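Asker: The following block contains the structure, expressed as structure tokens.
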2 protein chains.
Amino acid sequence: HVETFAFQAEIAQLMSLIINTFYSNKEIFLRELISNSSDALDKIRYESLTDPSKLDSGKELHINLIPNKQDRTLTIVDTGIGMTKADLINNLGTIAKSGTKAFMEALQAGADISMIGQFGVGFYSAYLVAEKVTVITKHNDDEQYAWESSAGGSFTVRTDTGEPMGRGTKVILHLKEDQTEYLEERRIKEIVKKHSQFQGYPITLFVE
Amino acid sequence: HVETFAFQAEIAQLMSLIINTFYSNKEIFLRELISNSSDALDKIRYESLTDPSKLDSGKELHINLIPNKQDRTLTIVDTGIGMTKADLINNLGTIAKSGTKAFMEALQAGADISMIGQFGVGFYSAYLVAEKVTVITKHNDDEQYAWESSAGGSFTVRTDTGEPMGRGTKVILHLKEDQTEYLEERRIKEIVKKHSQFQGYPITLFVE
Ligand SMILES: CCn1cnc2c(N)ncnc21
Ligand SMILES: CCn1cnc2c(N)ncnc21
């Protein structure tokens, strides 16, 4: 079945600022989520150094970028450590609150939105370009789940019925109608080469 | 007793470049290590969300900066997750190698040293200002250890005899003789306010 939850009020308010506030360097959402995938991979790798059996769910450590003009979605796939039910419901929220509140301070007090990842809340930069975000995720210790929000204050969590992925995370961006440039091959290569490309696992772009 | 180990050749070569290569924005070492402390704290906090008993070794989550003109040392203390014997010997090394090799690519191919933390190897920026670095560390699952290097290719690891700290990490910088400006109160406040001060735990400076 499906459970509906409210965002914490500060995450709710950050999400409203991102959605509305007119801002035209929206391409940063992609380095932020590639960066989140990098971290996830570092974590399952690190864990696998004292327990090779954590990799039983997959040896491959990579990030895939999969545009789809027909569904109008850009998907970021990584084979990182994934996320548990408590992560999606309570735990990531709690860790996010301070980063959030602080970021909202830096926003109304000078600084620009490109600095979201410096406060550990880059994930929400998805809402620059996406109307709905769907996250399919699987951690060694837990079931596969789907998390979904279109913002406006709430989110859903159901255990995921569909195709098993073994371990990792798949962020599905349902792109706003004026944001389709991010489904184009060379738009994508340009950003990926531009920003993120220090770290550090293979980033493969799937051509349609 | 004391065990002596060789650095991996790429860490050895990064450490030589940092030590020698004349470079005059050396104040970045401090945001890099404050940033490492921030991460450590995020990790023990995150872990404590599904197991409050991880905090049995200390509820306080903070970073202390302790200059000492007499011993000529600047110490960074955090009550983060700390580091185990395998972390100091094998595990952090392994995770560092790619970041390292890549950073050395960016160094001889344009980019400047301020970008060390972007490759997850900021810790080594200590050697801009320190001749010897001593690290006292304690993880819930392991004994207290001391790690020490003056570079030139090797490092030591002994189980730490002295004053128990409960949990966390204490980075002791034995400052080079021309680097004593980093023992001054307002030098320290200036850098700490300048760079790092988005995230996100209390940073307390101890006055002598
Ligand atoms: C910070 C939480 N978080 C955000 N993105 C991810 C991810 N792709 N994999 C695992 N955890 C994540
Ligand atoms: C990346 C490894 N690492 C570097 N610094 C620390 C630290 N203070 N506490 C825990 N781990 C650390």
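Using Swiss-Prot numbers, chain B covers 16-223, in order.
Method reported for this entry: X-ray crystallography, 2.3 Å.
Placement of Cβ uses the backbone N, Cα and C atoms for every residue, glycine included.
Here Swiss-Prot describes B:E47 to A as a published mutagenesis experiment; the accompanying note says: Strong ATP-binding. Strong interaction with HSF1, HIF1A, ERBB2, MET, KEAP1 and RHOBTB2. No effect on interaction with TSC1. In Swiss-Prot, a published mutagenesis experiment is listed as B:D93 to A, annotated Impaired ATP-binding. Strong interaction with HIF1A, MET, KEAP1 and RHOBTB2. Loss of interaction with HSF1 and ERBB2. Los of interaction with TSC1. A mutagenesis experiment is reported in Swiss-Prot for this position, B:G97 to D, and the note states: Abolishes ATPase activity.
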Asker: Between the Cα atoms of B:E47 (mutagenesis position) and B:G97 (mutagenesis position), find the distance and write it as a whole number of Å.
Answerer: 17
Asker: In sequence order, which residues at least six apart in the same chain have a CB under 8 Å from the CB of B:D93 (mutagenesis position)?
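Answerer: Same-chain residues close to B:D93 (mutagenesis position) (Cβ under 8 Å, separated by 6 or more) are B:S52, B:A55, B:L56, B:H77, B:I78, B:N79, B:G183, B:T184, B:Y216.
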Asker: Can you tell which of B:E47, B:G97 has the most other C-beta atoms within 10 Å, given these are the mutagenesis positions?
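Answerer: Sorting the candidates by Cβ neighbours within 10 Å, the top entry is B:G97.
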